[PDB]
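> Before I ask anything, let me first share the structure, which is written out below as structure tokens.
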Amino acid sequence: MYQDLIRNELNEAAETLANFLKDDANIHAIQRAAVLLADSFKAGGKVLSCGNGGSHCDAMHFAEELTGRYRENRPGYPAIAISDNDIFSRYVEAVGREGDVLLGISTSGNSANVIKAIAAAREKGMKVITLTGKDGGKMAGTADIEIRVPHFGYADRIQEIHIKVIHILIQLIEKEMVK
Amino acid sequence: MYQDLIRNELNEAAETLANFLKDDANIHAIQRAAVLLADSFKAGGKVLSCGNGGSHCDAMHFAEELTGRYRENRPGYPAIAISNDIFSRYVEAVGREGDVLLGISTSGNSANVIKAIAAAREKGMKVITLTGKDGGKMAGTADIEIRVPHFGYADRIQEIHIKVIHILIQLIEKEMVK
């Protein structure tokens, strides 16, 4: 008997996923994003990814997967995950290049680092794709493409959707690359 | 235009969650695990966690979250996440009787987790797994398996596995402060 709590949480999960999936704007973001990353690689850009906490892993998986597939007969690295307040932005200034992208992940919409990164990303002439949650905090509308998770509680429920997105993104990029 | 493909995947998720959720056994495994983990901290033990690819990430979030909460006025660390014999050597090097191994393998067939588990056993350690599909060569070796009844590409399993880790942290919470 914590059976309630458990079933509960998982319920919240199915809710949020359900809420996430009904809104068409969500489903579009995902598509344009997959498209934009993809174009970027073909034009030989890389994507810098970052996020805090639980979100940092999501940002690694993202880049490891992509670098896993596209390193072959291509220079540099396709994806790099910002190895962790100015910690993601100094890296952006360190290596970012016009035409590269910046995938910042913040469940809350409020992460100082990601906001500084985003700023340094605009300075470098880089496109910005964010993975957010709640009202999309202070980052709300700074991104070339926000994929926002209609959850208003703890990060949990947002992260979980984040990872599915990151997953589906990898697939969509693939079918874009083989094309 | 992948509008279908997307919805498709999101559905598969919703399904998998659905099917995971219905099974009562799943829910008791979750609960048994958080209790086992908790009691072990209570007895001064720690949990070692590990997993491959996308799953390593879960094993780090699991450990980081717990360590960040129970470090205070407790010696050592409550959780540590490991880095073929890469997980096992680690278990031989630090594992103490009464500690736990939380091995994660969306297939059930990772050689490193398999060997980790056997080191786990040699050290007198309890073992908890987060698997998917039929449970692979791992079927049966853990003291508590949380299987995710999915049979295709890891994506859908990992996605559950992380919810589970989240839920385990809450239960562990309630269990610590009672």
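Here chain A follows Swiss-Prot, giving residues 1-84, 98-192 in order.
Looks like X-ray crystallography, 2.8 Å, at least that's what the header says.
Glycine is no exception: its Cβ is also placed from the backbone N, Cα and C atoms.
So Swiss-Prot has the following annotated:
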type: MUTAGEN; residues: A:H61 to Q; note: Almost no effect
type: BINDING; residues: A:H61, A:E65, A:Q172, A:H180; note: Zn(2+) binding site
type: MUTAGEN; residues: A:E65 to N or Q; note: No activity
type: MUTAGEN; residues: A:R69 to Q; note: Almost no effect
type: MUTAGEN; residues: A:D169 to N; note: No activity
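Locate each feature and note its surroundings.
Of all Cβ atoms in the shown protein chains, 23 besides its own fall within 10 Å of the Cβ of A:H61 (mutagenesis position).
All chains included, 23 other C-beta atoms sit within 10 angstroms of the C-beta of A:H180 (Zn(2+) binding site).
The Cβ of A:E65 (mutagenesis position) has 20 neighbouring Cβ atoms from other residues within 10 Å, across all protein chains displayed.
According to its DSSP assignment, A:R69 (mutagenesis position) is helical.
A:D169 (mutagenesis position) falls within a helical segment according to DSSP.
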> Do you have the Cα distance in Å for A:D84 and A:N98? The stretch of 13 residues between them isn't modelled.
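Per the coordinates, A:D84 lies 11 Å from A:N98, Cα to Cα.
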> Nearest of the recorded positions to A:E65 (mutagenesis position) by CA-CA distance, picking from A:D169, A:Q172, A:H180?
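Of the recorded positions A:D169, A:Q172, A:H180, A:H180 has its Cα closest to that of A:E65 (mutagenesis position).
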> Rounded to the nearest Å, what's the C-alpha distance separating A:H61 (mutagenesis position) and A:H180 (Zn(2+) binding site)? Just drop the number here, would you?
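About 9 Å separates the two Cα atoms.
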> Reported as an integer number of Å, what is the Cα distance between A:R69 (mutagenesis position) and A:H180 (Zn(2+) binding site)?
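It is 14 Å, counting Cα to Cα.
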> Tell me the Cβ contacts of A:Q172 (Zn(2+) binding site) under 8 Å, same chain only and six or more apart in sequence, or just say none.
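Those within reach of A:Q172 (Zn(2+) binding site), by Cβ under 8 Å and sequence separation of 6 or more, are A:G54, A:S55, A:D58, A:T120.
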> Given a separation of at least six residues and a C-beta threshold under 8 Å, show me what packs close to A:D169 (mutagenesis position) in the same chain.
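Listed in sequence order: A:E9, A:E12.
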